[PDB]
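Heads up, the thing below is written out as structure tokens.
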Amino acid sequence: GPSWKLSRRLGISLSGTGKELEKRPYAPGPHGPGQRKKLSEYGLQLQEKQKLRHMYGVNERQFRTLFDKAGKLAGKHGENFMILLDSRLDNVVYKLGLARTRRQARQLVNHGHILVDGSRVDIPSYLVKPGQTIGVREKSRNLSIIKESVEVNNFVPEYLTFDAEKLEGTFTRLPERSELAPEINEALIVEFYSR
Amino acid sequence: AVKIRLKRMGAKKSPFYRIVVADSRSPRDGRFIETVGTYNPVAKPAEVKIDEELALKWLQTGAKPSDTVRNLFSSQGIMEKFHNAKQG
Amino acid sequence: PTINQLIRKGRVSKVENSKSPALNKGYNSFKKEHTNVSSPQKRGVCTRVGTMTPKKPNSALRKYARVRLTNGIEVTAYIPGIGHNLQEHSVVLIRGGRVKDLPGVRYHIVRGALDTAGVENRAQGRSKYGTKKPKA
Amino acid sequence: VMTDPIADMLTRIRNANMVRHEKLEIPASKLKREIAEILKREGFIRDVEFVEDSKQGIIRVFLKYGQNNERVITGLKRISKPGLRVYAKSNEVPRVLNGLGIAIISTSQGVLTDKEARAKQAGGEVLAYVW
Amino acid sequence: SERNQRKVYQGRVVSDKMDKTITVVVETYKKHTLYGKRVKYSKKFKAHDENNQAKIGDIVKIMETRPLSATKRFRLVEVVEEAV
Amino acid sequence: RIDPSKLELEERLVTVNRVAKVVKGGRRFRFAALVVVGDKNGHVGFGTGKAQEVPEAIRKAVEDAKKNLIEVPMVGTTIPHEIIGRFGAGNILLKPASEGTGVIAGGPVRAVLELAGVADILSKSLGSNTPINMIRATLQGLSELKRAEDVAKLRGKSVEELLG
RNA sequence: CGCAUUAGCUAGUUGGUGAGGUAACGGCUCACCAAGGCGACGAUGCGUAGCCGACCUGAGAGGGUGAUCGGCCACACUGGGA
RNA sequence: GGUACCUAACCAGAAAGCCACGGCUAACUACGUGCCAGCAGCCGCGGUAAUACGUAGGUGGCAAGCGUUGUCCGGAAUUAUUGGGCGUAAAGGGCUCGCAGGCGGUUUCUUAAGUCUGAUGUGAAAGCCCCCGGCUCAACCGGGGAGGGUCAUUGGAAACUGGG
RNA sequence: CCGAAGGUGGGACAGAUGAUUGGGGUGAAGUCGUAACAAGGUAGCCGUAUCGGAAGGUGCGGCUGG
């Protein structure tokens, strides 16, 4: 996975950083630095859907089933789907600040183990409910990658609280979608799966 | 004839048993007369749930349980209530 | 119309005809009758492999193999890719695909089938036309 | 003939709207009197008056064009036609233009409106949409 | 403990010609699954007249019962209105 | 009233047809664009424009679209009540929707309802699919809409005597 | 549930009395009489089909399906019998 | 069955393909071909400057799947009850008299078949749905509830349809 | 006594197949005319009869969709 390529095609900083669009803001390829045409309704809905699913790295089976389960909840639809992909556990690891991307946070949940409320979680797609103190076991207590991402100081979002040494990540009420992402346009993705 | 017997529910490797008033004729997962609650074996502890009064109602019309259902009745304590009723 | 007229004559629903009917039947050998099986594919033996032409403005010579099936029906099928193995009396598996250009032909010979070999020198559209992933 | 007079009074009001007439004489059966009384008390009409006579009676309707040229009644409809009668249960009573219009629904306690029959929790014939 | 009540209809006599019996058109009538309008159907039952006190065109009640012969499962209750 | 066009407008187009006229010499072509124009605060309009070129057609269409503007009630970011707009064998129903749905509409209907500022529409075209008559049908359905405040003012009534 | 380019179909069929038979009511079986019975609200005939809880699609109304699982049915190389 | 499982050691080492790229429909260039070979669901491509054929690069879609086929349903308001029509686009019987059927002006009393409402039983278990729980999450399991009858009995209403 | 099967018989329905045949469709710039579309060079069409290689013609009645 190149994943610079995904960002410059989608036209969005999918990390959210000065990287990956500076020096080359066009899409990819031999048909990229020329003036591309604007996309249709279909293309705009695909752009926004794949902005979100390439933020979080989801296949469309999980992405569609979370769209459906978010529809089974209450409120506004596209907000609840953002909320469910910000309860996803790779996102929890990268927003506690334990990795520099979501691939590194994927490898933390997959094998470089990380723990929720006890025993373990080997699964990136684990939806994290509130109230759940997320930390690492005493084996991987402070190793080089989590150590670097502790040395580097990001902001903790207000739907999280994170400690450095004890490293337990605890929660608050719910991640409001004002807090989640400014760039991704929800309710074009609801319209993309409305058809 | 009428027998209070376990009835298999659940996944493959994880069984579950609804304690179910059926006939000896009828199939095990098949048709049945009424049910009392449940039986989790695969819990590492206990956790049986018996209705304890409708089970008692079926015991007195004449319905003799199987061995494991009988000792579940003993664990919740309905066979002692049945013996107190026969001593009544 | 009126509700009483809808009650005593009803709405008669429009007829459905299948686009490929020779797949839409079958055959048992001793009962000597012609069952409705609705099958996706049928193998049959080639009765005549030639080539012939379309009708009007589109003018390029097509491929045209005629096959008698396991239900008993001879249909002219089509051999899609470039350069085909087939002879007369060849075992052929047939899928339903309309060939608009050549008239009277409404099935494809599945390439990669029982005897219809995968096509030669092809790398794009691998699964269609039958050919294996060659080497790299 | 005439086959139902309720639909005919509803079209007579609708044609008087589209022409923007100001008065209507309608031959005034008792259910018509209750329909025009409901449409009076819901402000679709300026006023309605009865003429009790020998032949069959007359009910006169005064259509309300409240502002510049604004048909307060935009359209009428008859739901239960004599040939497909419509009956709604109380948990199926229809609310129309969701709240902004109304449905004359004659339940078991009086010829009611929409909200009245919903709050009295009975159902019956569903016999006019009024927008 | 009063026992369970048997089914009862009222109807209209079609024929008198069978020995000690009649047939009875019950005109209960009902609506569709789809169009909703309510249409009519006439159901003629075989019913026993042990006194044969019936006429064609007679409104009559019938009781259901044990099967009295082939096609018979009904008997008289109260001959309400006589034909003119 | 006629909505005075001094706003910020977004002016995106539906179609440009290439549109012929036969002369002694032969076919002479023009481009007929129709463009929907409006801010997303409740003012919509659309207009046709014809020229030998594509960009002059889009110019004339955006001018004639700014001339005729319509208003739409945006009650709770939806429409107030379900309506069918029926301009001439284009018939389009419009339902209000819940807050999450997004504009459920086909191409030119979607352009009208997005340039209206209405965010949650169930809608469906129940007639012919030319863009011109469908846009006329949508604006017919949005002209006949009614505000609850205005209908309460119409019945000699109050709003809460309607809404409950 | 499909066909009216299937309109007439029944004669133990439709009733009676009596008998036999059945775990039981009954033309279920038999004697003797009566001319009944079903019918365009579709009899009969032909074609198709295990029925359902359910399953798929659909905004829904519907349309299609009747695998698994579960209920009832019918069958056991074909027909008949105990 | 020393099976799920837990614990230690080692190496990015063993592990990605399929389809499409004219429009619908996201995704484009180049070389060869020259109405041939061929593509195609449709509009239709290709007759020496082919983004439509074959290949390469690229991109896009998905992803241990992907594509084709066969049938269902939707799209299709294209059987229209919801929800269509008949002057000229398909469609008013050539016209009448009329049986059955359907529909029925007004006031009032009464009835309660239709209609609405209540109670009771029931529409098994699983399934869809809601709420919680357990499988490392998920699928799935489990618990608890809901739903679904022109259903039967029973009790109220009387506006409307029907009955007198 | 009943009775499955089998036997004989005359019908009924349904599928094949059959010398030959009749209309239909589609097809490489085939042959004969030019009936219709314009006042289409005889206004056309509808019904019906009749004749004629063929489109068609002619009669009668009707229609404007002159």
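Residue numbering for chain F follows Swiss-Prot; the residues present correspond to positions 3-166, in that order.
Quick check of the header: electron microscopy, 3.1 Å.
Placed from the backbone N, Cα and C atoms, the Cβ positions cover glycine too.
Features reported for this protein in Swiss-Prot:
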- F:11-74: domain 'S5 DRBM' (DOMAIN)
- F:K26 to I: In BSPC 111; spectinomycin resistant (VARIANT)
- F:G28 to V: In rpsE1; spectinomycin restistant, not a ram mutant (VARIANT)
- F:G104 to R: In rpsE9; suppresses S12 mutation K55D. Lethal in the absence of the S12 mutation (VARIANT)
- F:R112 to C: In rpsE8; suppresses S12 mutant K55D. RspE8 is lethal in the absence of the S12 mutation (VARIANT)
- F:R112 to H: In rpsE7; suppresses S12 mutant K55D. A ram mutation (VARIANT)
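Mapped onto this structure are the features recorded in Swiss-Prot.
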residue : record           : DSSP class
F:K26   : variant position : coil
F:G104  : variant position : coil
F:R112  : variant position : helix
Rounded Cα separation (Å) that holds between F:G28 (variant position) and F:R112 (variant position): 38
Variant positions listed as F:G28, F:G104, least Cβ neighbours within 10 Å: F:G28
Other CB atoms within 10 A, centred on F:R112 (variant position): 20
Neighbouring C-beta atoms (10 Å sphere around the C-beta of F:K26 (variant position)): 4
Spatial separation of F:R112 (variant position) from F:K26 (variant position) - C-alpha basis, Å: 42
Spatial separation of F:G104 (variant position) from F:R112 (variant position) - C-alpha basis, Å: 10
Counts by DSSP class (helix H/G/I, strand E/B, coil) across the domain 'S5 DRBM' (F:11-74): 13 helix, 33 strand, 18 coil
